Amino acid sequence: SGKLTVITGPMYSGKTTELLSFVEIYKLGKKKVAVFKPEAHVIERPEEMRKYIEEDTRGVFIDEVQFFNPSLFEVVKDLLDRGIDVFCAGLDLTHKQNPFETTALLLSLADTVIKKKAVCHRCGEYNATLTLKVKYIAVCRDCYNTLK
Amino acid sequence: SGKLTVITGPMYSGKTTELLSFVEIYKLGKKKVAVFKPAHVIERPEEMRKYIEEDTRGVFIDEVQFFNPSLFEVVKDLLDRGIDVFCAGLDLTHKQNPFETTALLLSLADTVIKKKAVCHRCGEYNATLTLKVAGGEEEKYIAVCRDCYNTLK
Amino acid sequence: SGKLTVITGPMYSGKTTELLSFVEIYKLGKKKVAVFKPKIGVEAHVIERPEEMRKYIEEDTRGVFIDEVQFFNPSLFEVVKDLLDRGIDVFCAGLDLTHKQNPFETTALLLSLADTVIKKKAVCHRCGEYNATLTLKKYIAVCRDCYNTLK
Amino acid sequence: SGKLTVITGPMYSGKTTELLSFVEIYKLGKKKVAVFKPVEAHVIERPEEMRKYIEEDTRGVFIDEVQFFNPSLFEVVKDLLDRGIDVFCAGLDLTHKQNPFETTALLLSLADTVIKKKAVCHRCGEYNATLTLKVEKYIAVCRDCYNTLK
Ligand SMILES: [Zn+2]
Ligand SMILES: [Zn+2]
Ligand SMILES: [Zn+2]
Ligand SMILES: [Zn+2]
């Protein structure tokens, strides 16, 4: 079976650079990869991935998954079932601290969860877990609460 | 502020014994804790209020799958008040669908711990799913890897 | 091949309990385990030397659990490796650093071998925060800032 | 105080880019950082040479290929943590004969966080390589493949 890794955290936490880190490890090992965003194939629906996935593909990499429809749950469970490893990067929470549904569903399915931190825009510590509106900023919980 | 740790995985993955690892650290430290299951046995997340005091430094909640998704805001508020929260629950049902309350708390978590069980079928330390099977020997629930889930279920 | 998991942290960081959390999952799963501790599966076999483990391991044994590894001879590194090569999962708990913040060598060597590392924290004795990573001095668990205020 | 993160694994498991990724997060957050090897990056022979490149401003220090530094790096890193500086180190945990690299082992002891990286196994093509093997070239392999090839 393939395994699912989900990388998550606020804006500016290094999510996409983590994602393409694994992309690099797979390419180095000479595994065939397919990379998607909402060199990546820019797609509207999760059902568009099949067209860029070959019999040969052993890794599928997905960026900004919060923006995909939740049907990506089922398409990823299917790739896993076929023995394809899947890596997904996206925001866990909105700027109002509500979950992004597609990331939540993927977090439930994940074999491995990576939570990434950012530098806090207000206090400067490497301890920021949240995204705050106004342009977007990454902040820790305490700073989020004092800023609104 | 408080930080949220979420322990999850399939049945028989040791998630309760794990959250007790955490209760104990706090007791050893002479800290006041409040422990909940669906340890006080409550029905609604809004009932935690009654058992949490001004010097409660840690909140521990088991079987989180069985609570209403309002637990998300209950926990968010505890974190903002500086109280550390530890939650254990199942991530997926025997049909491999997400439990909503667990999925919400994983989005909010500072730290996620994914637990594995022993695969009931192939024997390896690698089971991530729960499956309902015929219960003639010991309907029953078993923990399986994905390969074995697909073979059996 | 077997997998190595190492749990480390200061005193009072719940390392022993985490180790039993792993024993019990093998037990529920009907796997045969062997549990060891050093001379300072329901029995913890108290043994002096890492080479003494072989006498309690049957062809059948699928997981090996070792507590307080800092007190074992560093030969534990080769004995654990052999166990991995024979398809047996090993889980080890111990202190990473002495009360003087020097590495415990055996725990150090096991960390380089580990497939998985779990770093555990205690409640800070001075501080009250869930952030102690160090042991001090009675022994007391403390965060790095309080360790420096106290000594 | 600062916190120590140690990134480890076999060759081609992506340690260097993992470390640089943490550099980028810091640089974007407008923290002053310094990088070292056996935002300015310095090549240094001894760990004690970091001292002259750390300013009162410096909030992150990033150190690569740590298996080649003297074990004295442990106490240099301890001092930096004690002065409020965060430290990220990346280096090989095991040599190609599966003996510990001493310097990494000690930093693993000091670490607050440990990241173990995996490579794709050169022999069986899986994402499960934890070991390095001299074959002269070096390759990454799982334990099972290592023992199959020697
Ligand atoms: Zn802040
Ligand atoms: Zn199985
Ligand atoms: Zn303290
Ligand atoms: Zn292999």
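We number chain D the same way Swiss-Prot does; the residues here are 2-39, 58-154, 167-181, in that order.
Each Cβ is built from the backbone N, Cα and C atoms, and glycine gets one as well.
Features reported for this protein in Swiss-Prot:
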- D:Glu84: active site, proton acceptor (ACT_SITE)
- D:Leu129 to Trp: Reduced affinity for thymidine (MUTAGEN)
- D:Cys140, D:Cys143, D:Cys173, D:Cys176: Zn(2+) binding site (BINDING)
Those residues of the chain, 6+ apart, with a Cβ under 8 Å from that of the residue listed as 'active site, proton acceptor'
D:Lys38, D:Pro39, D:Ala109, D:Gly110
Same-chain shell around Zn(2+) excluding D:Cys140, D:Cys143, D:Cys173, D:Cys176, C-beta within 8 angstroms of the CB centroid, reads D:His141, D:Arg142, D:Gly144, D:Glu145, D:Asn147, D:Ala148, D:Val172, D:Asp175, D:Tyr177
Residues D:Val154 and D:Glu167 bracket 12 unmodelled positions; their Cα atoms are separated by (Å) 6
Chain-internal residues near D:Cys173 (Zn(2+) binding site), provided their CB is under 8 angstroms and they sit 6+ positions away
D:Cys140, D:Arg142, D:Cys143, D:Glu145, D:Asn147, D:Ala148, D:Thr149, D:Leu150
Could you tell me the C-alpha distance between D:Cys176 (Zn(2+) binding site) and D:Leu129 (mutagenesis position) in angstrom, no decimals?
31
Specify the count of other C-beta atoms within 10 Å of the C-beta of D:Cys143 (Zn(2+) binding site).
13
Given that 18 residues are missing from the model between D:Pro39 and D:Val58, what is the Cα-Cα distance between those two, in Å?
17
What recorded positions in D:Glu84, D:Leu129, D:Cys173 place CB under 6 Å from ligand 4?
D:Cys173
Recorded positions among D:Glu84, D:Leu129, D:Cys140, D:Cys143, D:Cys176 whose Cβ lies under 8 Å from any chain C Cβ
D:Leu129
